[PDB]
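Peer 1: So that we are looking at the same thing, I have put the structure below in structure tokens.
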Amino acid sequence: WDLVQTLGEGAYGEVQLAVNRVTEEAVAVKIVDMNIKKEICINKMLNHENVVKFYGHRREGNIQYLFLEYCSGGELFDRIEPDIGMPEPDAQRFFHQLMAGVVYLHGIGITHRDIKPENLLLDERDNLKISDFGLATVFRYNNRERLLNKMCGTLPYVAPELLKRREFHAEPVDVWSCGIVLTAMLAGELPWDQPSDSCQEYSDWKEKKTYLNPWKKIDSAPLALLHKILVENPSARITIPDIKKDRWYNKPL
Ligand SMILES: C[C@H]1NCCC[C@@H]1Nc1ncc(C(N)=O)c2sc(-c3ccccc3)cc12
């Protein structure tokens, strides 16, 4: 493989675009200097259209190479116009695909714990794929669930129970982050810096002050679904089987 260019760079390491010397086949290579062992272990379990395909891995010295399907459409983050978002049919289409991916992971007892537009890739046909399983874990062993207690994710995307409870159910945490992603796609704005009564924007949402931004930019139909997902009590929060039945979710656009 010839490393053509950087696709992403950070504290975690880097992602390179690699093109095959003879075939001209393009793949993405995640290069990490030794967590990653768990990322590899989780990746080996996955097989679905709405998850970044894992080809395999190779360790050279103390550096890990993860061979992944190349997603030429880039991050969902870059499709979100600041303070605008994107057209409602596009947001709906990406939300459907996001839900399909999350259903798949939850079905095999895996929680992502880092759902955000920067961790959602688009392929050459604009198909959405869940990416970066470095914070992911097993929450169900054999029809038997375990509660989680890890402080994973970026505060604007995290569910409020992470700040309140000693331990919590895995699935409502991913459902909440998907709701934040949906808000960002529809209005191009994160609704609150923190999911706490101490954050004015969070208190405003709980008080139903939807004449304020970002809610004033969102249509009544997706707003009604957002009112069901962004529920503080994880026990009262909408489950994915009920999201699949929502009026806006099933509205042809
Ligand atoms: C998704 C991002 N989450 C934070 C860590 C970095 C990560 N970046 C990437 N990871 C993997 C791939 C892949 N599997 O193809 C790609 S592709 C790409 C891209 C393509 C086109 C334009 C602009 C960017 C970025 C990227």
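By the numbers in Swiss-Prot, the shown part of chain A spans 9-42, 51-269.
Recorded method for this deposit: X-ray crystallography, 1.9 Å.
Any Cβ shown, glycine's included, is placed from N, Cα and C.
Below are the features I grabbed from Swiss-Prot:
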type	residues	note
BINDING	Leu15, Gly16, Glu17, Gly18, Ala19, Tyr20, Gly21, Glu22, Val23, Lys38	ATP binding site
MUTAGEN	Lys38 to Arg	Abolishes kinase activity
MUTAGEN	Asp130 to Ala	Abolishes kinase activity
ACT_SITE	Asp130	active site, proton acceptor
MUTAGEN	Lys132 to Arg	Strong reduction of chromatin-associated CHK1 ubiquitination
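Show me how these features fit into the structure around them.
Peer 2: Using a 10 Å Cβ-Cβ cutoff, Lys38 (mutagenesis position) registers 25 neighbours.
Secondary structure at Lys38 (mutagenesis position), as computed by DSSP, is strand.
A simple way to gauge crowding: the CB of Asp130 (mutagenesis position) has 21 other CB atoms within 10 angstroms, across all the protein chains here.
The Cβ of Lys132 (mutagenesis position) has 21 neighbouring Cβ atoms from other residues within 10 Å, across all protein chains displayed.
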Peer 1: Let's check the environment of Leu15 (ATP binding site): how many other CB atoms sit within 10 Å of its CB?
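Peer 2: I get 20 for this one.
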Peer 1: When you measure from the Cβ of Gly21 (ATP binding site), which residues in the chain that are at least 6 apart have a Cβ under 8 Å away?
Peer 2: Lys38, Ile39, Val40, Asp41
Peer 1: Listed recorded positions are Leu15, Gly21, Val23, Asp130, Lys132; which sit with C-beta under 6 angstroms of ligand 1?
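Peer 2: Cβ < 6 Å from ligand 1, in sequence order: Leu15, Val23.
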Peer 1: Using the CB centroid of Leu15, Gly16, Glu17, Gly18, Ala19, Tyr20, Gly21, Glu22, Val23, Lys38 as the ATP site centre, which other residues of the same chain sit with their CB within 8 A?
Peer 2: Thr14, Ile39, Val40
Peer 1: Identify which of the binding-site residues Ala19, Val23 has its Cβ surrounded by the largest number of other Cβ atoms within 10 Å, counting every protein chain shown.
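Peer 2: It comes out as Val23.
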